[PDB]
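Student: This structure is in structure tokens; I'll ask about it shortly.
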Amino acid sequence: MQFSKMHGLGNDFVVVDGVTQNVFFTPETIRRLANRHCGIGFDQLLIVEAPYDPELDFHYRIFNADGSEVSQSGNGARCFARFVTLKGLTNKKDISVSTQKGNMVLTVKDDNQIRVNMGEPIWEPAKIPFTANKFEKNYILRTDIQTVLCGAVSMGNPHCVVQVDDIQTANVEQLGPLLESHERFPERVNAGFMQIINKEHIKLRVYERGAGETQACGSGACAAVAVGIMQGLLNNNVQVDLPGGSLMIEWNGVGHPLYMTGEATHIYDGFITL
């Protein structure tokens with residue numbers, strides 16, 4: 001079996017062509033391959049598959065080191081786009097792809113970066129889902145230790161964005177869990193902590209739904225910028241600094257889709273018989 005190793009902002013993936021190859025991995029095999037000392041070594045596994053839909057170009061699944069399939073809006077999108085391009089699985093500039101959760105359109109920029117069309121941000125509370133009487137630019141959320149103000153929005157997945165003075169000392173450890181599993185968020189939520197440096201630059205930390213804080217949560221960068229723009233604290237093109245690295249977010253407001261742009265790097269190609 002052939003595979004490629006790639007990385008994008010804090011995460012390193014093993015990407016496999018599951019289109020021209022029939023691939024299957026027991027959760028066990030995945031755990032073995034993810035092991036950095038006895039296996040290939042990687043944070044997540046990405047399989048490119050047929051879409052079984054004449055309107056899409058591809059589909060792809062992501063598995064964590066535990067061998068479980070996961071659905072994180074936008075995750076692995078850039079590595080996927082560069083992989084199908086490099087491997088000649090497609091030659092289009094705009095690629096339609098579906099993930100376990102939703103759909104996306106990827107654009108391979110001339111500068112070699114990947115621009116992801118994340119669609120229009122969803123504000124209606126009920127559609128997030130988030131329990132609230134009506135829409136608000138800033139919602140009052142009570143937690144056992146503090147009442148916080150936050151913007152709430154959906155990029156397919158639920159988001160809670162709290163602004164903080166200093167990203168390094170923000171109480172992510174305690175507020176993250178309290179927000180992530182707050183009652184007013186029926187299906188749980190991704191809790192973002194945003195420090196605004198200026199109208200076109202922010203630093204972000206995310207306590208991902210069910211996974212906690214990691215090196216980078218793209219959909220989180222999207223939500224944070226969307227909220228900031230909605231509140232009038234940010235311009236329409238913003239650089240987001242996640243722990244793993246930076247992303248560029250562009251959103252022209254309601255009626256427009258939000259774009260997320262970043263890099264994806266090919267490292268090497270491998271062959272392994274399972």
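This entry, so its header tells us, was determined using X-ray crystallography, 2.3 Å.
Heads up, the Cβ atoms here are built off N, Cα and C, so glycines get one too.
Annotation source Swiss-Prot lists substrate binding site at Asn11, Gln44, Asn64, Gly74, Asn75, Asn157, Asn190, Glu208, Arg209, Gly218, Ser219, citing experimental evidence. In Swiss-Prot, a mutagenesis experiment is listed as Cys217 to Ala, annotated with the note Inactive as epimerase. It is able to rapidly catalyze the HF elimination via abstraction of the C-2 hydrogen of the L,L-3-fluoro-DAP analog and is essentially unable to catalyze the same elimination with the D,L-3-fluoro-DAP analog. One mutagenesis experiment catalogued in Swiss-Prot, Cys217 to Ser, is accompanied by this note: Enzymatically active, but it adopts a more open conformation. It is able to catalyze both epimerization of DAP and HF elimination of L,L-3-fluoro-DAP and D,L-3-fluoro-DAP. Able to slowly eliminate HF but does not catalyze epimerization; when associated with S-73. Per Swiss-Prot, active site, proton acceptor is recorded for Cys217, and the stated evidence type is a large-scale study or a structure entry.
Each of these features: where is it, how hidden is it, and who are its neighbours?
Tutor: A strand conformation is recorded for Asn190 (substrate binding site) in the three-state DSSP classification. The number of other CB atoms found within 10 A of the CB of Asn190 (substrate binding site), across every protein chain shown, is 28.
Around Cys217 (mutagenesis position), taking its Cβ as the centre, 32 other Cβ atoms fall within 10 Å, counting all chains.
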Student: Check the binding-site residues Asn11, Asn64, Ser219 for other C-beta atoms within 10 angstroms of each C-beta and report the one with the most.
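Tutor: Comparing the binding-site residues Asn11, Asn64, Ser219, the most crowded Cβ belongs to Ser219.
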Student: How far is it from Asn75 (substrate binding site) to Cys217 (mutagenesis position), counting Cα to Cα, in Å?
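Tutor: Cα-Cα, rounded: 7 Å.
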Student: Near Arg209 (substrate binding site), which residues of its chain come within a Cβ-Cβ distance under 8 Å, counting only those 6 or more away in sequence?
Tutor: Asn157, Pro158, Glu180, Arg188, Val189, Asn190
Student: State, in Å as a whole number, the widest CA to CA span among the substrate-binding residues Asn11, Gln44, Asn64, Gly74, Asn75, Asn157, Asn190, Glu208, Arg209, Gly218, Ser219 given in the record.
Tutor: 20
Student: Roughly how many angstrom lie between the C-alpha atoms of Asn11 (substrate binding site) and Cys217 (mutagenesis position)?
Tutor: 10
Student: Give the distance between the Cα atoms of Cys217 (mutagenesis position) and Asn64 (substrate binding site), rounded to the nearest whole Å.
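Tutor: For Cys217 (mutagenesis position) versus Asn64 (substrate binding site), the Cα atoms are 14 Å apart.
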